[PDB]
Structure formats: C-alpha cells, structure tokens
Amino acid sequence: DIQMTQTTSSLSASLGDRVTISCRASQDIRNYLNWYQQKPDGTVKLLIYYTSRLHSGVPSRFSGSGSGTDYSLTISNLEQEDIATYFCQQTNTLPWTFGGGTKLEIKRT
Amino acid sequence: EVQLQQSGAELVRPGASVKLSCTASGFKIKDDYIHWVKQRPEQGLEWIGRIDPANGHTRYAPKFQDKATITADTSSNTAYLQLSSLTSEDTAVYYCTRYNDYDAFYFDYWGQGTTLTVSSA
Amino acid sequence: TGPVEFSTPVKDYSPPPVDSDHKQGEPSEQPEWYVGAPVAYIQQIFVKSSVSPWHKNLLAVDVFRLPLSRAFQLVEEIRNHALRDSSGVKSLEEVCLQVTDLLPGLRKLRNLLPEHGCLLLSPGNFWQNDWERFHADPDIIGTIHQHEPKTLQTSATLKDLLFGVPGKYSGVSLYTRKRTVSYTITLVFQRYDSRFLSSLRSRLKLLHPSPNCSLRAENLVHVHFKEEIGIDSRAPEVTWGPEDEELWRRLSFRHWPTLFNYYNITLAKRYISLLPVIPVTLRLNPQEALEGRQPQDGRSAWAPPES
Ligand SMILES: *[C@@H]1O[C@H](CO)[C@@H](O[C@@H]2O[C@H](CO)[C@@H](O)[C@H](O)[C@H]2NC(C)=O)[C@H](O)[C@H]1NC(C)=O
C-alpha cells in the first residue's frame, strides 16, 4: 500500500499570515492528491482535488502544488474560520490512504 | 443541496453486530458509489469500502474483508454498513461519502459521522 | 413520411428491446427503425490547439507538426486508460469494436487503417502511431495528402477518415489566418458503459483542461441509414461554442458508411449512436517548432488542387 506522511502534525500560525502544509507519498502517485478539511465540529470538507483543482465553492485562499511524491497545500492569508485539521489523500492505487492530518494553531506570547 | 444524513450514536457490547445507516438526500444513490471511512483519535482516517447501488458490487480494503459488509437500497435511498464481531479496537467515528468524478476519485460530500462505542461496562 | 435522426438523453440510457413488443404503440414517438442495439457507439475527442506568441518565423509545416506530435501521446493515453475503481469493465479492450481485416482489394490502405485490434482512428495512423516515423518523416504534408484525390468523390477520403473533421478546419490554408490544424480521435464502441465513458472524459479533462468551455453533452444522437437502389499578431484563441458539438453533421454524408464498409460491416438496415464530443485543448510554444526545425523545411511535394 501507499503510505502518506504529514511530518508536521501541529503547525503554529497566525491570522493574515500564509500557511503551508506538505505531505510526502511512499511512491509516485501521479498528481492524484486530494486535500480535505476537518473542522473541530467534526464535519469534513473537500478543498483541492487532483493536485491543484479547487472544488466548487472553495475560497480562492486555498491552493495546491507538487509533483511525484512531494505535494503541498498553501493558504494565502489565514482566516479565523480556516483553523482545522487538514488531511491529504492519494487516489493512485486502489486502496486509498489518507495522511496523518495537520492541525493549525494560533501563535501565542 | 446534496446531503448525506447518517444515523445516531451507538453503544454496543463487544462480540455483537451493528448496522450503521446512511440516508442520501438531493440525489439517487443509483448514480454514484457510496463509501465508508473510519476515523480514530490517534490513527488517522482509514478507507473501509464502497458499494455500487446500481449493481451491488462491493470491494473492501484487505483489513476489512472479515469485518465490514456494505449494502445499499435504492427504494429507500439509503446505504448501510454492517460491522461484525465488534471489538474495543472498532470504536471510531464512521463517515459516509461519495464521489462523482471517476478519475480523480475525490470524496466530494461527507456525512456528519456516527460515533460507535464498544465497551463491556 | 419518415424521420432519420432520434436523440435521447444520456442520463438514463438503455438500448430498446429487440422483440419484446410485436407492434409498437400507435402514438409512440420512437421511430420504427429504433428497435435493436446500435451497430456501434461513436466517441469523438475534438482536439483544438493554438500558438500564443505567434511570430513571423513559423512556417506552414509547423501548423501540422505541433498538434500531430501530441496525437501519439493522446492515442497511447486513451488506449491505456483504465478505470481504477471499476465495478464492471476496466479498459478499452473490453468495450471497443474489434476489426479483423479490411476487405480484400483494399491492400493499398494496409498499414494506414487499423487492423487486428480496436477500431481507433487518429492522424497517427498515417505513420502507424510511431512517433519515430513521424519525427523522421521529411514531408508531413506530403504524407498526409499522399492519397488525396484530385477530384470530388462520393466516398470519404482517407484524410477525412483519419481526421474525423470537416475539411475547412484543417488544411494548409490555416497558416494564412494564423490558426492551427484541429483533428479528432475517433473511438468506435461495440458496447456502452457510462462509468467508463465518464472516466475517460474526466481523465482527458484533467490532462488537458479546456478553458471557457461550457459544452452541454446532454443527449445521444441516433442516425439511421436507408437502403440505396438505383437499378500585434493576435493569434485566435481556442474558442468552444455551440458549433463544436454536433460537428459530425458537417462531414460528408458517406463518411460513416465508407468507414464501416472497409471492414465488411453494413449499415443498410441498422443505425449508429453518436456520443457527445469530448473536448481537448493544447497550448503550444513557437520555440518548440523553432527547435524542431528541419532541413527540407519550406518545400513540400504538394500544392492545393486547382490553385
Ligand atoms: C462479409 O459479411 C457478410 C455479412 O455481412 C458475410 O455474408 C455471409 O457470411 C456468412 C458467415 O458464416 C456466410 O456463411 C454466408 O454464406 C455469407 N453470405 C453472403 C451472401 O455473403 C460474408 O461472408 C463476409 N465476407 C467476408 C470476406 O468476411
């Protein structure tokens, strides 16, 4: 199977600043990486599919890029409603696998 | 518009069987596959399997061959996931989802999730 | 007193029963010939390209070389496409219409039309889908127009068959208007599979996204064939409009019968179904042509007929 790894499990950030989330695949997946947003309420939402395509209704703040085994998800300016856990899924080999998820946090002190 | 309404929480003794349900609104399940995704607090998200309601053809991850059983019913517009031989490892939040693009294979709409608890108590 | 075309929505399609009804209902809108399964379902991938920073150093050979170079990769991708989460069919080999040999007497067209495999027509059939042959060819226009007749004929020409496109959209005259040759990869299906067709369309869309495209693609079209008895450069952009779908209506009226007669397949008493077109858009670069520049550059052994 293909294992997806999100190295930075927790990532500190702040409002207005840009945030990048990167996950690496065990092998080449041919740009078949979808990104999912899981709010603390528990609802799961789709942000980016294929490798850079925005789902209908997703704000333009979200963007994605990458190739081969390394891909990333970026937010132009972090908003308060953007605080959630982000998962990356590979859809290359039939047993779909998800990443570990990265939780965004607000900078303190 | 398109929604997927799942059942309520469950609390079942280990060794029994459970039948989760997923009711689809805004579309007919004859059109798209229905998927079930398992989430645990410290184990990420796991893909269980899917069903083609128009055909009844199901397939599962190798981990869930002897654990899950997915069934769909077109008339009631509802899909079901059955877990057998419950164990403490099986407690999780199970999500119901579909896809409509058949090359990117992205889960475009998700249910709210049902919390399942296994305990002798 | 009789219709020739019949259109049905794609949403829920199934071929009519062969003999479940002895006599069709009197007010039924379905024509009397719409009874059995079609001979074949025809899927067309319309490939339109453009050269954005067009400049004076480009030549008429480039207008053909740049798009047809991608044709080999596109054909290979279509042939090797597989539905990764399929419940029924997986690849094109389980659904395409197989052909064994051409009619004896058409040996002149051997190695130009497909044989012993799927009926897949593309401009790469001129060079047998070999990009090495395409690159080593010193006269692309000459190879394309090798078998072009000098006078109008009833039967469709080999260029028309392999391009799947009306004459005006191709040809050397496009260089004067700075446009680019557009062709079509024609797939002939014996069976219908909505999941596989949707997967193919979505895969092609992901690979070659088409900007400002709003094609409907809502209905099939069924065509019935009767019996015959006689006893500041500003290069134009890639626009998709209402005349790109239903483009088969502008082909020669003997196109499909000519294509199907070569393989000993008759459309005299039957009908065919024409699936909605799948758009594909390519963006090209003049530096590619300038680097792929070849000797024997601006001298082809072909001139337009009748000047
Ligand atoms: C071309 O196709 C026609 C049918 O469209 C074939 O005609 C019949 O084919 C069967 C095949 O077993 C023969 O038994 C009949 O004797 C044929 N009848 C007639 C009137 O042709 C025809 O044989 C095919 N020819 C080739 C060369 O494939």
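Numbering of chain C is taken from Swiss-Prot, so the residues present carry the numbers 52-282, 609-684, in order.
How was it done? The header gives electron microscopy, 2.9 Å.
Just so it is clear, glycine is given a Cβ too, placed from its N, Cα and C backbone atoms.
Annotation of the mutagenesis experiment C:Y234 to A in Swiss-Prot: Abolished interaction between loop-1 and loop-7. Secondary structure from DSSP puts C:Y234 (mutagenesis position) in a beta strand.
Quoted from Swiss-Prot, the note on the mutagenesis of C:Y640 to S is: Abolished interaction between loop-1 and loop-7. DSSP assigns C:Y640 (mutagenesis position) to coil in the three-state reduction, outside any helix or strand. Just so you know, the Cβ of C:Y640 (mutagenesis position) picks up 19 other Cβ atoms within 10 Å once every protein chain is counted.
Long-range neighbours of C:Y234 (mutagenesis position) (same chain, six or more residues apart, CB within less than 8 Å of its CB): C:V98, C:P118, C:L119, C:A122, C:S173, C:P174, C:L213, C:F214, C:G215, C:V216, C:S221.
No coordinates are deposited for the 326 residues that fall between C:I282 and C:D609. The C-alpha atoms bordering this gap are 60 Å apart.
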